[PDB]
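Asks: Have a look at this one before I ask anything.
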Amino acid sequence: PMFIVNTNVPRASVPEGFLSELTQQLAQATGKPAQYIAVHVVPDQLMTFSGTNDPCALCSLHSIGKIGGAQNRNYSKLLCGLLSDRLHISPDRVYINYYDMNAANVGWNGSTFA
Amino acid sequence: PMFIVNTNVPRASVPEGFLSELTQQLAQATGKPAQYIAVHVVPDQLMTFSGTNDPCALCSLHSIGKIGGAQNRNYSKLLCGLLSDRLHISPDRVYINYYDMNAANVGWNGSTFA
Amino acid sequence: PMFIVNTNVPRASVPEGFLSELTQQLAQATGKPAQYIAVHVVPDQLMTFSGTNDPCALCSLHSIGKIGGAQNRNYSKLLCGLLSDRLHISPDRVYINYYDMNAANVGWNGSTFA
């Protein structure tokens, strides 16, 4: 899976460890091995949410499978809780787009996974 | 809805107010209130279009519903018009990918819209 | 078509000429003009793969058609080979998500392709 976070919080506010904690927390939550988790954090972005420029985040989680109604609620609880606790971004200024990717549409290692 | 613009136009060429103009022009054309609209603008990118590095932009609009061929041509004329009057990017060097998100695949506020 | 690469390799490590190369190699592999190809490379990113900060990349290829089993396998050989020879990223630390876009969902020149 891959998790991307874009945020107007500044770089010096993302705590050491934050990527490694999202890696291990996502491997538990998705049940995928940690070796296939990628995390990407992009601070200091020019963003607005609900018309204001208070701290906010736009995120994406792509996974082959493990995407659905209850699971994505669970991911939002986990990921909005870490973005509030670690980055101090209120949950109601976070969006997370979830994508259930087909294996034939994810390249890795020179081939795809179908 | 969430609108993202990535462009090779430099930061200082992106005028103040441009994220509020896209917020209020999206809430009028999508019909969704500004509370739900997030906008993210990323200047100074390394990007080419048709092979050349004149001004260009790659953008995405994600929304739960309100996405279709004729709606998307309305959004394309309004957003290409703001990118050409504000950022002076030619409309034929702009791509906008539109995504109709299922509510269960959008997280917000620690849960999801399903 | 549009190809985006996000990677933690530094900007000075990207060959000057790498976007032109990717334009021309994605016009020979998708079979599409280089006028409608857009390429975007984002170095120096905060990202991890398998929980370590060794060189990695998260990419996307979007195209109207030309996207499917065989073609995605071919693009994964071509583009994993390019990022390993040019940016020295190991193919097992690259993800490429492939998106077959409906023509009605791609805006360009103030309209959509359908």
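So for chain A, numbering is Swiss-Prot's, and the shown residues are 2-115, in order.
Structure determined by X-ray crystallography, 1.5 Å.
Note that Cβ sites are derived from N, Cα and C of the backbone, with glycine treated the same way.
Dumping what Swiss-Prot says about this protein:
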- A:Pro2 to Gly: Loss of tautomerase activity, reduced activation of intracellular signaling pathways, and reduced interaction with CXCR2 and COPS5 (MUTAGEN)
- A:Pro2: active site, proton acceptor (ACT_SITE)
- A:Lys33, A:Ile65, A:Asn98: substrate binding site (BINDING)
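Neighbours and distances for these, please.
Replies: If you take the C-beta of A:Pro2 (mutagenesis position) and look for same-chain residues 6 or more apart in sequence within under 8 angstroms, you find A:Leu27, A:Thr31, A:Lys33, A:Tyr37, A:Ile38, A:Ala39, A:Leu62, A:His63, A:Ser64, A:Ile65, A:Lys67.
Reduced to three states, the DSSP call for A:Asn98 (substrate binding site) is strand.
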Asks: Look up A:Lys33 (substrate binding site) in the DSSP assignment and report helix, strand or coil.
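Replies: Note: A:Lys33 (substrate binding site) is coil by DSSP, not helix or strand.
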Asks: Counting across all protein chains shown, how many other Cβ atoms sit within 10 Å of the Cβ of A:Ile65 (substrate binding site)?
Replies: 19
Asks: Might you list, by sequence position, any residue in that chain lying six or more from A:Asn98 (substrate binding site) with a Cβ less than 8 Å away from its Cβ?
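Replies: Result: A:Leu59, A:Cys60, A:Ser61, A:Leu62.
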